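Trainee: First the structure, which I've put down as structure tokens, then a few questions once you've had a look.
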Amino acid sequence: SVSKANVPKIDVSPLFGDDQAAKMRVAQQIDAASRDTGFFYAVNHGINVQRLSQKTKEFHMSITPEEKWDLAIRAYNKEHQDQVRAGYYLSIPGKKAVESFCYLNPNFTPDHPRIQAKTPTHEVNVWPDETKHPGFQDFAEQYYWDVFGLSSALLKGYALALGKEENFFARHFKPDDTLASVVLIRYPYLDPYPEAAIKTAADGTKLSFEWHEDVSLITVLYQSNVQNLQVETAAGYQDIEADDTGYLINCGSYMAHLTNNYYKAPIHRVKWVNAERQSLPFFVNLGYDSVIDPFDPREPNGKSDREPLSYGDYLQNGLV
Ligand SMILES: CC(C)[C@@H](NC(=O)[C@H](CS)NC(=O)CCC[C@H](N)C(=O)O)C(=O)O
Ligand SMILES: [Fe+3]
């Protein structure tokens, strides 16, 4: 069978407070996990994940085909040319099992200067009808800000881990401008299950999502309690155990760039499981113009031979 990945449970609650030595001890655990498999579970995070799962289920199970077309991104609906990121990503019965809903910063309103300028990667969110989904928009926008707050705390820990002051990343992660997204992904139970929605890895593992690195600074993930993720290590792909009380955290390729691959973006994949489940990532993205000068925490002088890359350039290139 497959070996279990080392994915430690880190109590992140000190990152919300003012005990600086305790925060350093959290930062050390973040450093160790980031140098090993690249994954950890954040525990004691303060977010009501059971209610997130309930509200998400109520949405996924009640939205109708009509509503999905009305909310669809341009890949599924040619009438919606402004929807590249935000909206509904449809299933294709018989072919594509997964479906999802993506939303961006609630502050990206019609009057927001980056919306007025039509800057790439910025869009105004689309929402289902309030009478059909009562409370959903409000819940979802509040969730954005709850996970934003957890992510800001995690970014203080990553900064400390790397020998930086605790606002080194967080100062670029701001409510008025962050490019961060929430995706509410439904993986369905299907009988029979479409073979076209099952991919096969070179090692024979049946997959729902092939190997990749994340397009993010960090990724902050809730999943149901159905084991599915695997991480590539030197010892091969290893199983990430599920924990539906925690958030699974990893670095994305912008972190790898800034740190000269000291904190790698781990390669991971999703196993095929015929189970009704949820995958609810928050992609921690900075602002469009944010630039962090690359560095290397393994070199006496910290210098890297990588060129500065704005987050907007990174994101537009990555989302293709
Ligand atoms: C591994 C999970 C995080 C999940 N997959 C995913 O979320 C995958 C790979 S990280 N996500 C993406 O490709 C990027 C979505 C970006 C989003 N539309 C945005 O505009 O910001 C899954 O369960 O398949
Ligand atoms: Fe991923």
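We're sticking with Swiss-Prot numbering for chain A, so the shown stretch reads 3-322, in order.
Here the Cβ of each residue, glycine as well, is placed from N, Cα and C on the backbone.
For reference, Swiss-Prot lists these features for the protein:
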- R87, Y91, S183, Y189, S281: isopenicillin N binding site (BINDING)
- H214, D216, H270: Fe(2+) binding site (BINDING)
- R279: 2-oxoglutarate binding site (BINDING)
- 176-288: domain 'Fe2OG dioxygenase' (DOMAIN)
- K98 to E: Strongly reduced the catalytic activity (MUTAGEN)
- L223 to I or V: Strongly reduced the catalytic activity (MUTAGEN)
- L231 to I or V: Strongly reduced the catalytic activity (MUTAGEN)
- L231 to T: Abolishes the catalytic activity (MUTAGEN)
- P283 to L: Abolishes the catalytic activity (MUTAGEN)
Trainee: Measure the Cβ-based neighbour count of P283 (mutagenesis position), defined as the other Cβ atoms within 10 Å of its Cβ.
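Mentor: Taking every protein chain into account, the count is 22.
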Trainee: When secondary structure is assigned with DSSP, how many helix, strand and coil residues does the domain 'Fe2OG dioxygenase' (176-288) contain?
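Mentor: Across the domain 'Fe2OG dioxygenase' (176-288), the residues distribute as 9 helix, 48 strand, 56 coil.
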Trainee: To the nearest whole angstrom, what is the C-alpha distance linking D216 (Fe(2+) binding site) and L231 (mutagenesis position)?
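Mentor: So the alpha carbons of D216 (Fe(2+) binding site) and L231 (mutagenesis position) sit roughly 13 Å from each other.
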Trainee: State the Cα to Cα distance, in Å, between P283 (mutagenesis position) and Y189 (isopenicillin N binding site), rounded to an integer.
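Mentor: A Cα-Cα distance of 13 Å.
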Trainee: Can you name every residue in this chain, apart from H214, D216, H270, with its Cβ inside 8 Å of the center of the Cβ atoms of the recorded Fe(2+) site?
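Mentor: Other same-chain residues with Cβ inside the cutoff are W213, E215, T221, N252, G254, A267, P268, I269, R271.
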Trainee: In whole Å, how far does the CA atom of the residue listed as '2-oxoglutarate binding site' lie from that of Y189 (isopenicillin N binding site)?
Mentor: 5
Trainee: Neighbour count first, Cβ atoms within 10 Å, every protein chain included; then name which of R87, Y189, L223 tops the list of recorded positions.
Mentor: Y189
Trainee: Tell me which recorded positions (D216, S281, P283) have a Cβ under 6 A from ligand 2; sequence order is fine.
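Mentor: If the test is a Cβ under 6 Å from any atom of ligand 2, the answer is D216.
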Trainee: Within 10 Å of the Cβ of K98 (mutagenesis position), how many other Cβ atoms can you find? Include all protein chains, please.
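Mentor: Around the Cβ of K98 (mutagenesis position), 13 other Cβ atoms lie within 10 Å.
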Trainee: So if I take the binding-site residues (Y91, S183, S281) and measure from each Cβ to the nearest atom of ligand 1, which come out below 6 Å?
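Mentor: So the answer is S183, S281.
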Trainee: Measuring Cα to Cα, how many Å separate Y91 (isopenicillin N binding site) from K98 (mutagenesis position)?
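Mentor: Between the alpha carbons of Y91 (isopenicillin N binding site) and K98 (mutagenesis position) there are 11 Å.
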Trainee: Please give the greatest C-alpha separation between any two of the isopenicillin N-binding residues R87, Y91, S183, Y189, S281, in angstrom, as a whole number.
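Mentor: Among the residues the record ties to isopenicillin N, max Cα distance equals 19 Å.
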